[PDB]
Number of protein chains: 12
Amino acid sequence: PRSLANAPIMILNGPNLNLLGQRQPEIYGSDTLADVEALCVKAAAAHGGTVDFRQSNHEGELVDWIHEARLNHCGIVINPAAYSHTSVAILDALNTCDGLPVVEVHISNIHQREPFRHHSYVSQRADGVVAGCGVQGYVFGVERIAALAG
Amino acid sequence: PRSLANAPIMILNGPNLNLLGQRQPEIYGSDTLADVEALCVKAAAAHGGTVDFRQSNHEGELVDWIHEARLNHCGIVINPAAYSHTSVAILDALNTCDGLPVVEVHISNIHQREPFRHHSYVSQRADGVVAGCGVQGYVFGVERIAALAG
Amino acid sequence: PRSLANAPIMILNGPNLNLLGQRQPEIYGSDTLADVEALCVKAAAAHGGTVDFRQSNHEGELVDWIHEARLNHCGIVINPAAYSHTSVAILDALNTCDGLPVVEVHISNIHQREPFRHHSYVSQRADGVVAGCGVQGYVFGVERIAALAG
Amino acid sequence: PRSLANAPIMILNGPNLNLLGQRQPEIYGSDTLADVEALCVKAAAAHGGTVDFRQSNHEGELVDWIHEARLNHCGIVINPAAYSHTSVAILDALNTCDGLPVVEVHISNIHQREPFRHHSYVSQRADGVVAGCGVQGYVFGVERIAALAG
Amino acid sequence: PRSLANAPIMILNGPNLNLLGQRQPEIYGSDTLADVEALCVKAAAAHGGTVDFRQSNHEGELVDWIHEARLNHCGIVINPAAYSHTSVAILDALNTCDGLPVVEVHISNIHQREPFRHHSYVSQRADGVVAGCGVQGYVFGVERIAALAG
Amino acid sequence: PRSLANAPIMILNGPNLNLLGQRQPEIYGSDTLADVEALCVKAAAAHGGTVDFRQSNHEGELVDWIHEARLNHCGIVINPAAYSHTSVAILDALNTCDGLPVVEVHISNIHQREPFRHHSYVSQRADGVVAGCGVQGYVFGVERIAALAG
Amino acid sequence: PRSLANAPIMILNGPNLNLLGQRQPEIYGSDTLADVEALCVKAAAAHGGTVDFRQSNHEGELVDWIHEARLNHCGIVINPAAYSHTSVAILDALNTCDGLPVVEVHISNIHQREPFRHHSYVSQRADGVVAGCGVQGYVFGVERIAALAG
Amino acid sequence: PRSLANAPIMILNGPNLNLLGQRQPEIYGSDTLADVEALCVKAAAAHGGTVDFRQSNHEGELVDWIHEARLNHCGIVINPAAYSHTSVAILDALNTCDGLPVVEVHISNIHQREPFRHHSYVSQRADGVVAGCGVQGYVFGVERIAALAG
Amino acid sequence: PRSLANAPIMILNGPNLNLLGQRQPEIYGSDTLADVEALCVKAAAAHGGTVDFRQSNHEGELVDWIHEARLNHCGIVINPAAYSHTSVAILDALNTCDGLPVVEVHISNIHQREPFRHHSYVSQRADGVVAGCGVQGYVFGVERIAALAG
Amino acid sequence: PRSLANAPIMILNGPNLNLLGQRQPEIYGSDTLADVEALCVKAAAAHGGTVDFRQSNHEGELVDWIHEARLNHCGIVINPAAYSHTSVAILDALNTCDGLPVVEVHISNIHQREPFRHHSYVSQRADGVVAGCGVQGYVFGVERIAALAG
Amino acid sequence: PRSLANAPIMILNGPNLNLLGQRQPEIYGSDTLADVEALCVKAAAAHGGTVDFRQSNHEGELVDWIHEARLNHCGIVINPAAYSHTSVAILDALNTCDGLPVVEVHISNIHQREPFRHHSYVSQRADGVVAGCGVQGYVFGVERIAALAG
Amino acid sequence: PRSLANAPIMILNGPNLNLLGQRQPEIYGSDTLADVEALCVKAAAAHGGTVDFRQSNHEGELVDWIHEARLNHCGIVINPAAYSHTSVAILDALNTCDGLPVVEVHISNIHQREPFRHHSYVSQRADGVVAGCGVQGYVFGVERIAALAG
Ligand SMILES: O=C(O)[C@]1(O)C=C(F)[C@@H](O)[C@H](O)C1
Ligand SMILES: O=C(O)[C@]1(O)C=C(F)[C@@H](O)[C@H](O)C1
Ligand SMILES: O=C(O)[C@]1(O)C=C(F)[C@@H](O)[C@H](O)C1
Ligand SMILES: O=C(O)[C@]1(O)C=C(F)[C@@H](O)[C@H](O)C1
Ligand SMILES: O=C(O)[C@]1(O)C=C(F)[C@@H](O)[C@H](O)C1
Ligand SMILES: O=C(O)[C@]1(O)C=C(F)[C@@H](O)[C@H](O)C1
Ligand SMILES: O=C(O)[C@]1(O)C=C(F)[C@@H](O)[C@H](O)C1
Ligand SMILES: O=C(O)[C@]1(O)C=C(F)[C@@H](O)[C@H](O)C1
Ligand SMILES: O=C(O)[C@]1(O)C=C(F)[C@@H](O)[C@H](O)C1
Ligand SMILES: O=C(O)[C@]1(O)C=C(F)[C@@H](O)[C@H](O)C1
Ligand SMILES: O=C(O)[C@]1(O)C=C(F)[C@@H](O)[C@H](O)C1
Ligand SMILES: O=C(O)[C@]1(O)C=C(F)[C@@H](O)[C@H](O)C1
């Protein structure tokens, strides 16, 4: 139990999000990942906190980073992307974050897409889930962490 | 296409929400519906808008109100509650609101509850879905409408 | 057992159909509910009968009206709309209309839409089911009632 | 926690039951709803209590009545009829009645009927469930509430 | 795009319909296939058209006839009978009739029979579907073609 | 067709019920099987009848006893316990008791437990089913038999 | 209702059976279709009857031959082969044979093979079904027809 | 590998068959179990063999008897009745009878009854399965064993 | 076991393919069946073989042709079209072609179309399956047969 | 809570295991049940305990023995065999053994066999489950009981 | 949109394919991955192109390579091996390769193997799918890319 | 085929197990991974062997390590953790270890947890599976490998 003041918010991004804003804009929009990071920096600063913003295409690396967050961060905002639908491993890693606030974010409204995107393993552990609010959902995520970590 | 300045945001609440803050606090919290309304009034005022906040236990009345919103409001934030899981009628009413922003909100994280709560008919039409962020999710809802209606 | 001459045909319309001809024309067409009523009045008059045309967004009100029909009308043409897919209540009300001819009508061809529209509880009781014949299906409905009530 | 002496037993009846004893007697029998009420009044009086017997075809009205029962009655005997199979809303309304005894009754043996009648949302919350004991089941219901409220 | 005046309506009947009116009258009635043809000839004549009425027990022959209709007829009224539930081939044949009006007709109400009759491949392509209106459904079918071909 | 006066009510209890009142009291209560027998003896005597109360852990023995009931008893109150969910054999045995009233009883509310307990083969044949009314359900069972055997 | 003496037993064989005894002997054996016919002729003669033995690879032709049997034969022994699992059309043709005895035969034990062979449409109408008794099952078939036609 | 001459055929009957010919004649007929035994004794004698005919309502006893047959009989004709649908234990016992001919018999045509009767564990092991040929199916059973044991 | 030199490659085409290149070009392309035949003739000639190219809309006729191939051809390239999804009969016919190479071809990528097109009975027997390579897939088919027959 | 020193370990074996080592060796091996007992006696003696080894083919008898264990033994190693997959009765008996260590053993690796063997009712209650370790699994079972009873 | 002349074809191989030709030859054959590369190099050279042939056991590394291909290669031939069945992440990476030809290849015929191998996430995006043509499938893959990239 | 004396036992641990003994002790216990390693070292030494103990959060790395085991180790004891439920890749890597003994271990009893943990891909290949025996299951594993490798 670190506060926004003692430790950053870890913002994790799963596979293919490195290409945000360069494909399927109608689905993901035209902002890049760097735009999202900046949005997150600003949203956190307004509460007196900071962020640690990461993206990986590797499941295992996401898991390693969650383990790091348990010791060094005050909450996790995660867009696990494709692994949302397939990774029991990320679910179990988050389950080890006892007491740590987790908010799941999806840019697109997964409930309107293919049936296999309707389910998310992460949602079983996440305190909150935001879907289809575009990149603004990331801000919502930071804000909810601020309120819970508070 | 009314703006936050020309027309209020309709905030609809479904069945049993009149008892918010008086039962199952661990699930729904201890804020009342009146507390929620005030949060929404405040969030909207910051963007220069107003709200029209209603609650009903009757599916058909929620439908009538959605029809009204099509003509007189700039967006809908809706917590359909139990009707989320059963009402094709509310989905079809929302489907007539062509171009109108709709955000679905749930206080609890439905994905951690009984399987029949996992599915929502509204999610197929909603631009955004926020679940398990407590009453704070209503604020996110207002905020997303402001940005969309903008 | 009233005849077309002793009692009107009750035409019941379920939710959202009050907006017929103002949205999703490619699906529902551009005729209004008033245009449909007129079609029904004409079709019935050719057989010497009349109609009692109603629309509601409330499941329970549709049930009440079915009860009324049992005593005072010669048959029912019903477009239960969304409730087609959810209402066991309307099915059971129609099951009390022993001997009364019922025809179910759907403007759109439900079998080509979302899977949850594929099933109708009313179809289990209805004598006939007409789908995807546009508003002309209402005429077919009145005609079948005329032949059965005859 | 009101006793049979401080408050009546609310007996709720759902849709189409107003026609009890006038159709499908082989299924529902030939007693009317008024006959049932009388049975209930008698059963309760033997234990020193009273009843408040209601029937509605409207889901939302049943919900309102359940809310009223939480504040003013000592238990609920409910035959939700068709809404047994479809209403998550009634379930959640009953879930707010913390500590209040609920007994679910069905005149017919739903397990021998159509598959969609096999499931009941209410059963998940009801303390007891009686099916296929005819209208005598209502008496069993009053009796169990007397023993639990005791 | 032929009109009712330039080309007949093809009426296709699938397997076992050659025995119409000689078995299971309670299901299919006591009119024969020849009686149906006469009804269709009359309904079409009222609009200034003609019909080409055929029956076969062979899937492939139905398919051949559908091919013929694309070049020579103004619409198809089809009762595919058993092949309704099993023939992807007839579906695909109809899918080649781009722009040609197709109405699917069932004498019995399939939705009240065995579960395997509840689904029809043809319903995915057909403009309209009529079920359980007895042989009168064929007249409806001719009438809808007349209005679409018009 | 023996009456309560010519023949006893057979009360059958399935496996593990010999341990009633010694484990999982919160589920099954703290009354023992002997306590239940006494309740039954009393309920029956009030109507002028007697009971033959048995318990077995063997499926085939329960079947044997059902066959004996066909010839010598006036009705059966059965709590098949675990065999409720697995024994087609008991169902068929009961299906041979033509005209004999059968009431199924469960102490716990099976609908609230593991999904495999949600279904009962016996319910298909039983006239009435009582669940979740504790050992009082046995009295309800005796009483219904009295009214039916009457 | 023709007797074994007035009319032959029609023995129908579905697709690929023309190759019996030339492939997959371990499954279908090494007797040919001609061997089977001879077994059938002998089995029927012992009861004073005759057979009309046919094979086709065409569904519709099997349907035409069933129609013929209704007028001219005393019963049907049918091995529909692959069509067993797919042909609603053969089912409906047999359903028109009111009062005619039908026995379904399979050489192999279909219940031990692929799951799609586990189901047969014909079994819903057939009076008797024999599977896995090799070609001897045809004799069983003839015999049962003799006994029923008797 | 005993022959019909060295060892009897064991004919096993499952639960409730002791009441054959005294209930549901339309389903099971009016012959008794003794009548069936006599049929079997006769069929077997014609091939020079004998039978050992048993009935039990206990699964475990059927199992024990199957073990005995492995050492002392030349084949098994079995009608497992309700245990057909539930007993993996009988299947596994039959799976220990390496090389021994087993024929499964059902008097009724299970494929026309309740869905839970459609499946039989025994069918996976049985060489042949005869269903719906009435008690005559037992004779077919004896006859197949004679040909296989030969 | 005939070689490309002793016997032709049979190329079979199922229903509706006679219309290739005249409808749904975006799905099937604009080449005609005659174009495909020419591609096949060329591909085979390069390896020293010939082809026998056929199309039918009749399931049973495809079956007959497969039988012929077993005796007279060196392999089969087959596009069963709609029958891919429904014909157990074609599968079983192919199963009699022991040792004969079979390659299944689909012009469109069935895995991207309607769910009922995702499954093919032929795929269980075919040595190779080619889907969504347009008409070029037929050449891949000829080439694989050449390499296997070699 | 008896210790290995105060009470034996009950080793229960379900149906058909009396034939261990005489059939399907590749599956169950060639050791007999007597060989397993000796392995269990030895494993237990090393910890200072004893065993009470039993086998039955009767579900109810297994249940009775479980009841006996609750009072007189220190843990249960059970191989329910076929009943693993069907017996809710054995599960509930084990559920009465509050605090008593249970280990489930399977000789074969059920997860590689037929789908119906994949599931076990006992596994829900068992502390530990061992599958596919041959007879050695029984030793692992004794060992775990020793460590838990310790 | 690079041509075969401007950019190589990327050939990706998923997990365990580094062991090709050293295990399960009957399934995968005896050619090695180096043998496959050589076939690919030759097939491409005939069209004037080159290949970039890679193998990895890491999902994320496949994803990275697909990203690279979007910028630097003219098409992708991919055998995702096990990830075919589990990786939404590879699917989404391919989905970013707008306009890039993709062909999926499987050496074995997956439709004849375990059910979990029947489905592939890649098949939803791949232009073409080749299965069960052995390593020759890779050649087909290069050839199709050549024709599409052309 | 290396013996315990020629080569170590590879013990593989999947994701999140690095945190063993620091979270969810009631599920996984309070021993650490280092404690487990020491148990394994000891169990193996008693049979004259050694162990090579590894843990990774990366699927691909586990696969690489399995490849290494094929050439250098005498067996594999694996706890794939979350990848148990999702990784077809690990299954296939194990499938390449022809003849190598594999034991699957799970500390918790997965059959009592969430439904998605009930299935394991590794169980299809593993010689033995041990679940819910705590960290003692690793010792069982080493022992079974010793006996098989022997
Ligand atoms: O941000 C999203 O909308 C998502 O998490 C991202 C992806 F890339 C997809 O794999 C998910 O389905 C949705
Ligand atoms: O806000 C919620 O958590 C919810 O919408 C409200 C209800 F009342 C429930 O019926 C929903 O399942 C959740
Ligand atoms: O007429 C119709 O097409 C329909 O009944 C009307 C509605 F509004 C929908 O809810 C139904 O799905 C279809
Ligand atoms: O009392 C009953 O049997 C029931 O609750 C009443 C109805 F009206 C039906 O809708 C229910 O399925 C059963
Ligand atoms: O006209 C009909 O009702 C039907 O199309 C005809 C048949 F012959 C049956 O096969 C169909 O299921 C219904
Ligand atoms: O009385 C009961 O609640 C029950 O019939 C008894 C048992 F023992 C369980 O096996 C049933 O599931 C419920
Ligand atoms: O006779 C048989 O065993 C069968 O009817 C014949 C065939 F050819 C198969 O298609 C059936 O599945 C079984
Ligand atoms: O012979 C029979 O039809 C049967 O095997 C006998 C019984 F008693 C039933 O339980 C089986 O379903 C059918
Ligand atoms: O070539 C094809 O894509 C196909 O086999 C042909 C048809 F006509 C369709 O029926 C198949 O589903 C696909
Ligand atoms: O020990 C076994 O492998 C088993 O428990 C024994 C039997 F006999 C089978 O019924 C089980 O499926 C497996
Ligand atoms: O080439 C194949 O057949 C496959 O892609 C390769 C593997 F390694 C398997 O995992 C796939 O299921 C099939
Ligand atoms: O050791 C176990 O119990 C487990 O394999 C370990 C994990 F980490 C989970 O992911 C598995 O479901 C269980």
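Residues 2-151, in that order, are what chain C shows, numbered as in Swiss-Prot.
This deposition comes from X-ray crystallography, 2.2 Å.
Positions of Cβ are set from backbone N, Cα and C atoms, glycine also.
Straight from Swiss-Prot, the features:
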MUTAGEN   C:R24 to Q  Reduces kcat 3100-fold. Reduces KM for 3-dehydroquinate 8-fold
MUTAGEN   C:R24 to A  Reduces kcat 30000-fold. Reduces KM for 3-dehydroquinate 6-fold
MUTAGEN   C:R24 to K  Reduces kcat 2700-fold. Reduces KM for 3-dehydroquinate 4-fold
ACT_SITE  C:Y29  active site, proton acceptor
BINDING   C:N80, C:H86, C:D93, C:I108, C:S109, C:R118  substrate binding site
ACT_SITE  C:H107  active site, proton donor
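The structure, with features from Swiss-Prot marked on it.
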residue	record	DSSP (3 states)
C:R24	mutagenesis position	coil
C:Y29	active site, proton acceptor	helix
C:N80	substrate binding site	strand
C:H86	substrate binding site	helix
C:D93	substrate binding site	helix
C:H107	active site, proton donor	strand
C:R118	substrate binding site	helix
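Burial estimate for the binding-site residues (C:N80, C:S109): highest at C:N80, by number of other CB atoms within 10 Å. Checked against C:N80 (substrate binding site), the recorded positions C:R24, C:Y29, C:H107 differ in C-alpha distance, with C:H107 being the nearest.
If you take the C-beta of C:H86 (substrate binding site) and look for same-chain residues 6 or more apart in sequence within under 8 angstroms, you find C:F117, C:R118, C:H120, C:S121, C:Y122. Listed recorded positions: C:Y29, C:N80, C:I108, C:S109. Those with a CB under 8 Å from a CB in chain B: none. A gap of 10 Å separates the Cα atoms of the residue listed as 'active site, proton donor' and the residue listed as 'active site, proton acceptor'.
Neighbour counts of Cβ atoms within 10 Å were compared across the recorded positions C:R24, C:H107, C:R118; the minimum falls on C:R24. Cα to Cα, C:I108 (substrate binding site) and C:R24 (mutagenesis position) are separated by 14 Å. Each residue contributes its Cα atom, and for C:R24 (mutagenesis position) and C:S109 (substrate binding site) those atoms are 13 Å apart. Checking the recorded positions C:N80, C:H86, C:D93, C:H107, C:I108, C:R118 against chain D with a Cβ-Cβ cut-off under 8 Å leaves C:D93.
Here the C-alpha separation of C:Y29 (active site, proton acceptor) and C:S109 (substrate binding site) works out to 6 Å. Checking the recorded positions C:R24, C:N80, C:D93, C:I108 against ligand 3, the ones with a C-beta less than 6 Å from an atom of that molecule are C:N80, C:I108. Site extent for substrate: the farthest pair of Cα atoms among C:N80, C:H86, C:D93, C:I108, C:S109, C:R118 sits 24 Å apart. Of the listed recorded positions C:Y29, C:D93, C:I108, the Cβ environment within 10 Å is emptiest of other Cβ atoms at C:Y29. The 6 Å Cβ screen around ligand 4 retains nothing from the recorded positions C:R24, C:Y29, C:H86, C:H107.
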